[PDB]
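Below is one structure, written out as structure tokens, with a few remarks after it.
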Amino acid sequence: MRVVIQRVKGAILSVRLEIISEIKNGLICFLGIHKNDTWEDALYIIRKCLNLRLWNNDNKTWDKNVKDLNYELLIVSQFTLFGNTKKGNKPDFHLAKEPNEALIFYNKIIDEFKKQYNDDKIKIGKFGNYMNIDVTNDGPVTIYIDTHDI
Amino acid sequence: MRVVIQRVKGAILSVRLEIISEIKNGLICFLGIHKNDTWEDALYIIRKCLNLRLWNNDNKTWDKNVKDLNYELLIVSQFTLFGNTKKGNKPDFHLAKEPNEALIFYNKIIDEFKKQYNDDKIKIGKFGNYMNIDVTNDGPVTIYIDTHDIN
Ligand SMILES: N[C@H](CCC(=O)O)C(=O)O
């Protein structure tokens, strides 16, 4: 499983154009889901997202995590992360989980996100649909995790 | 070398704030240089950045690249990509290249980008400075490349 975590002042997610999602300060989380992810993969992700320490605090660095600062999370599904760029300039996304069944997985993950923090503080995007998101990158801080490194 | 590439309608790169960079359509690339990166490691990035066909063009999808549609690239150095998070919740940047050499390897990379696309098309941040980037994520579309899985 694959996540890009970008630290943000805020985020505003939009479909076709309308704002349906918003966080002010927090993390944006681009979530790619391999065809062979097991629930465990989804735990590791959920965990680190909440748990990683991407904020300095009062003369200390990399110290407080989302939860601590009472900050939100914008979870967007992103298969393009299994974009394969070793064939050629066109990317084949084979290695990503099939949308109809990936959608189940996402939702599970989104529920468990809430149970692992505070439902009031987890936002999402429309799975199927094309999205336009305005991001304020704070720093910025980009962090990559491929759960298949365990 | 690591890189995140997101397709975007535009971007604004401000510093501590007063602005320094805009792009309309195109790509933004957070690029992490690994302590050991050869010049090859660069090229693969640069090559794959310009040439990746990420825009639907006509009734075709995943077809046209950034140089084709005549779009910009904003290149933001981002060590936190070698934030080792595997063990611990405090990220571990030991695989990252020192900011003094990093600066020129980044420079050299920016040259080559220009040198290969166009001087006006390549935009940047202020290396290793707190930056703020308004990014209009179109799609969205995100691509990882670790140049170390390449043979
Ligand atoms: N690669 C993007 C995907 C956006 C979508 O999910 O529709 C596109 O073709 O527009």
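Following Swiss-Prot, chain A residues are numbered 1-16, 27-160, in order.
Using the three backbone atoms N, Cα and C, a Cβ is placed for every residue, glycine included.
Around A:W72 (tRNA binding site), the C-beta neighbours below 8 angstroms that are at least 6 residues distant in the chain are A:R63, A:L64, A:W65, A:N66. The tRNA binding site feature in Swiss-Prot is assigned to A:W72, A:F89.
Annotation for A:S87 (mutagenesis position): spatial neighbours A:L41, A:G42, A:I43, A:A112, A:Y116, A:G135, A:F137, criterion Cβ-Cβ under 8 Å with sequence separation of six or more. DSSP assigns A:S87 (mutagenesis position) to a strand segment in the three-state reduction. In Swiss-Prot, a mutagenesis experiment is listed as A:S87 to A, annotated with the note Partial loss of deacylation of D-tyrosyl-tRNA(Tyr).
According to Swiss-Prot, the mutagenesis experiment A:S87 to P carries the following note: Wild-type deacylation of D-tyrosyl-tRNA(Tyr).
Record note (Swiss-Prot) on the mutagenesis of A:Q88 to A, E or N: Wild-type deacylation of D-tyrosyl-tRNA(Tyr). Long-range Cβ neighbours of A:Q88 (mutagenesis position) (same chain, at least 6 residues apart, Cβ-Cβ under 8 Å): A:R2, A:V4, A:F40, A:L41, A:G42.
For A:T90 (mutagenesis position), applying a Cβ distance below 8 Å and a minimum sequence separation of six or more within one chain yields A:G42, A:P101, A:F103. Record note (Swiss-Prot) on the mutagenesis of A:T90 to A or S: Wild-type deacylation of D-tyrosyl-tRNA(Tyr).
Per Swiss-Prot, active site, nucleophile is recorded for A:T90.
According to Swiss-Prot, the mutagenesis experiment A:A112 to F carries this note: Loss of deacylation of D-tyrosyl-tRNA(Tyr), loss of deacylation of glycyl-tRNA(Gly), not toxic upon overexpression.
Swiss-Prot lists A:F137 to A among its mutagenesis entries, and the accompanying note reads: Loss of deacylation of D-tyrosyl-tRNA(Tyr), loss of deacylation of glycyl-tRNA(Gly). Reduced to three states, the DSSP call for A:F137 (mutagenesis position) is coil.
Among the mutagenesis results in Swiss-Prot, A:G149 to A has the note: Loss of deacylation of D-tyrosyl-tRNA(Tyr). The residue drawn here is the original one. Using a 10 Å radius centred on the Cβ of A:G149 (mutagenesis position) and all shown protein chains, the other Cβ atoms total 20.
A:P150 (mutagenesis position) is surrounded by 23 other CB atoms, counting those within 10 A of its CB over all protein chains shown. Where Swiss-Prot documents A:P150 to A as a mutagenesis experiment, the accompanying text is: Loss of deacylation of D-tyrosyl-tRNA(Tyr).
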Below 8 Å Cβ to Cβ and six or more residues apart, same chain only. Which residues does that give for A:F89 (tRNA binding site)?
A:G42, A:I43, A:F103, A:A106, A:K107, A:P109, A:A112
Chain break of 10 residues - Cα distance A:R16 to A:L27 (Å, rounded to integer):
4
Proximity to chain B among recorded positions A:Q88, A:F89, A:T90, A:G149, A:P150, where any Cβ pair is under 8 Å:
A:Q88, A:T90, A:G149, A:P150
Of A:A112, A:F137, which of the mutagenesis positions has the most Cβ neighbours inside 10 Å?
A:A112
